[PDB]
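In what follows, a structure is listed as structure tokens, so that the remarks can point back to it.
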Amino acid sequence: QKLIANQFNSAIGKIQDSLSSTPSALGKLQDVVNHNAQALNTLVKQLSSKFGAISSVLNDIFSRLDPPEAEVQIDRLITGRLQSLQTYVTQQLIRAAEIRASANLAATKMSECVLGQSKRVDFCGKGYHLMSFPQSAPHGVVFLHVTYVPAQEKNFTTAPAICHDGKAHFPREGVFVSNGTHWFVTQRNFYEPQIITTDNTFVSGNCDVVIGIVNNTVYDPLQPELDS
Amino acid sequence: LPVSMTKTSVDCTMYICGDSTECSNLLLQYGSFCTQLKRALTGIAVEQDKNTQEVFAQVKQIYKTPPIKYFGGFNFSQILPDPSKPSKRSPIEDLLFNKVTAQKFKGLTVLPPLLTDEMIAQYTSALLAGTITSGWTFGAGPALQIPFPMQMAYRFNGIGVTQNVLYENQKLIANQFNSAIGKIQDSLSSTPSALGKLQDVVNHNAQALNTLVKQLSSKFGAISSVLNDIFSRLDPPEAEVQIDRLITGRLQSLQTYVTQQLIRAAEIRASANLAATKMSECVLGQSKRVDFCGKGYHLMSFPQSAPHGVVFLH
Amino acid sequence: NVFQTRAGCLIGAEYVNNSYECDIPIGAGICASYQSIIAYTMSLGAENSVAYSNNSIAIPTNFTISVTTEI
Ligand SMILES: *[C@@H]1O[C@H](CO)[C@@H](O[C@@H]2O[C@H](CO)[C@@H](O)[C@H](O)[C@H]2NC(C)=O)[C@H](O)[C@H]1NC(C)=O
Ligand SMILES: *[C@@H]1O[C@H](CO)[C@@H](O[C@@H]2O[C@H](CO)[C@@H](O)[C@H](O)[C@H]2NC(C)=O)[C@H](O)[C@H]1NC(C)=O
Ligand SMILES: *[C@@H]1O[C@H](CO)[C@@H](O[C@@H]2O[C@H](CO)[C@@H](O)[C@H](O)[C@H]2NC(C)=O)[C@H](O)[C@H]1NC(C)=O
Ligand SMILES: *[C@@H]1O[C@H](CO)[C@@H](O[C@@H]2O[C@H](CO)[C@@H](O)[C@H](O)[C@H]2NC(C)=O)[C@H](O)[C@H]1NC(C)=O
Ligand SMILES: *[C@@H]1O[C@H](CO)[C@@H](O)[C@H](O)[C@H]1NC(C)=O
């Protein structure tokens, strides 16, 4: 417990430092504002385009010409600007659809990784997921995923089953390993050798069908009790 | 599952005008559309590479299969890379490439993808080696080697079946798996509509481009469809009106093409996200979601590359 | 200082037989970086070989609690 708490505190401090030091971490949130601002600026810039007419100023066209061809010029200007507005609206609709999809993904992540523990691989962080915490951000949400990562592996020699008195023993929840001389059964994700007994193993058939079975004894807990 | 579409590009003045030059002078007063088109097409092009990187580049290590390809009776020759061929590809990948298939540069171009086919094949080979030699532990930390029959025993225990069921019937299951792989190869070889989606993507892009290049030959209500003939025929005051109509029509067509490209790119991005999720959940681990990684109780899966797409063997 | 790539013709950068991570994507597996300006083929990643055998296993003996950020 104490080591886990110390590691968690160090990890959260490193997260704060990394957020404080890396400028490109929040590019995803920045890009929305950057795209919207430049699109709006381009829309504004489109207003000062002649669109093939003599002048880009409406009242200049009104004052400097008679109605007959001034009407044609204004028709051209209105059509061009309306087309630009339609293009902007279509772009906004597409961006809104994409943002809505992203928001649905974020809602699913909040409902699954935060309000509970998820067994989906890589959905709530790299490694075995433990928990997560949400934080707000300008037009966005930041998830802090706390996860478990194995380390400091060690080699061992393994066998599928154990032949004992013509019976085949298989592990109930662990796996058989050996340092070279003795055999133990240990859990999958952590090294915790234990003496092989009849409570953590189960019997199924003889030892003439499985491939790679090895010879060893299986201690019985009730044998010493009946002995005395 | 399709992943990315072809990166395209257009030259504004080359298409909108022709080989003439004062046509561009007239064009300069119609606005700044070219910036919009270049920006949108560049965004689509970079999004394609982002999709490919998200789908495939999921491991920072390049694992290699051991020289001896013996896994307790299991046969992986059909999916593992073939050193004999120069391209270093699996027979299934070769069949996929062979099953999936003019040059009028009128402003239109095609930007090559950032990741070549060999690098994608190398990613697939690394993923296969990792999922064969180390189970699923390589996807959540350092790679830990496990004998393959033991890994299949863990998977059977995961699906709710005891280990003795596997350990008593290893040879039968190996034979069934090999026969299934052979039948998959034969079915993929003998089915014309199996690979429809990627061919549909290619056909869509090619047909859209051909329609764009064909629409250039329409008069749009003008006296002639040849701009140089118009300039060489009429007094510029009214040739200006004619060419104005022509330029507006061609610009409208090009805008329509851009909008269609944007919509198709969005759909392809959604498909790429789905493919990335499938790769993350069904390959690097075992999933309990029903029908998400194949019909029936899921055991494992294998990835394979394909032109603008991926193929999962569940 | 002239290079011919599948994407096109490159002027101002020299090819290097070495490989690094891609910094400025150029195309067809070619990337460019500044150190003068050099161009190279991007490296997919660090190569690793696992010691697979018929009856050997590896088991962790330690763990690490890691915190990651997602925006
Ligand atoms: C494999 O593990 C067994 C069980 O711990 C080891 O046997 C014991 O080791 C301890 C620690 O040295 C000794 O105090 C005991 O006296 C040993 N018991 C017996 C019956 O020998 C064994 O030494 C280990 N083998 C290797 C190669 O490390
Ligand atoms: C495990 O022990 C059994 C019994 O002690 C061994 O089986 C005997 O093996 C010898 C040598 O091949 C034969 O002559 C006997 O007929 C076998 N007896 C039975 C009942 O099968 C077995 O070989 C041992 N296995 C290992 C790997 O040492
Ligand atoms: C694994 O399967 C492959 C084919 O799926 C086997 O390769 C065949 O081997 C036989 C005899 O050597 C040849 O007649 C066939 O032409 C081969 N098939 C192909 C497609 O090349 C292979 O023998 C099997 N076993 C191993 C260990 O690879
Ligand atoms: C498991 O790993 C942790 C660190 O990853 C080890 O804790 C460190 O142990 C060394 C040596 O005793 C100390 O100098 C460090 O200060 C410890 N780190 C912290 C954060 O306290 C731990 O000892 C390892 N466990 C085993 C059984 O080796
Ligand atoms: C031990 O491994 C070798 C190759 O590494 C293999 O040929 C042999 O069949 C394995 N032994 C058993 C009992 O499977």
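Chain A residue numbers are taken from Swiss-Prot; in order, the displayed residues are 920-1147.
The deposited model was determined using electron microscopy, 3.5 Å.
For all residues, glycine too, the Cβ spot is worked out from N, Cα and C.
Swiss-Prot lists A:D950 to N among its natural variants, and the accompanying note reads: In strain: Delta/B.1.617.2, Mu/B.1.621. In the three-state DSSP scheme, A:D950 (variant position) falls into the helix class. Note: A:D950 (variant position) has no non-local neighbours, i.e. no same-chain residues 6+ apart with C-beta under 8 A of its own C-beta.
Look at A:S982 (variant position): DSSP puts it in a helix. Around A:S982 (variant position), no same-chain residue at least 6 positions away in sequence has a Cβ under 8 Å from its Cβ. In Swiss-Prot, a natural variant is listed as A:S982 to A, annotated with the note In strain: Alpha/B.1.1.7.
Listed in Swiss-Prot as a natural variant, A:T1027 to I is described as follows: In strain: Gamma/P.1. Of all the Cβ atoms in the protein chains shown, 11 others lie within 10 Å of the Cβ of A:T1027 (variant position).
All protein chains included, A:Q1071 (variant position) registers 11 other Cβ atoms within 10 Å of its own Cβ. Here Swiss-Prot describes A:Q1071 to H as a natural variant; the accompanying note says: In strain: Kappa/B.1.617.1.
A:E1092 to K appears in Swiss-Prot as a known natural variant, with the remark: In strain: Theta/P.3. Under the DSSP three-state reduction, A:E1092 (variant position) is assigned to coil, being neither helix nor strand.
A:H1101 to Y appears in Swiss-Prot as a known natural variant, with the remark: In strain: Theta/P.3. The Cβ neighbour count for A:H1101 (variant position), using a 10 Å radius over every protein chain in view, is 11.
In Swiss-Prot, the entry for natural variant A:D1118 to H states: In strain: Alpha/B.1.1.7. The structure shown retains the original residue. Annotation for A:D1118 (variant position): spatial neighbours A:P1140, criterion Cβ-Cβ under 8 Å with sequence separation of six or more.
Taken residue by residue with DSSP, A:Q1071 (variant position) is part of a strand. Among the variant positions A:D950, A:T1027, A:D1118, none has a Cβ sitting under 8 Å from a Cβ of chain C. Taking Cβ-Cβ distances under 8 Å and a sequence separation of 6 or more, the neighbours of A:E1092 (variant position) in its chain are A:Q1106, A:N1119. Each residue contributes its Cα atom, and for A:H1101 (variant position) and A:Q1071 (variant position) those atoms are 22 Å apart.
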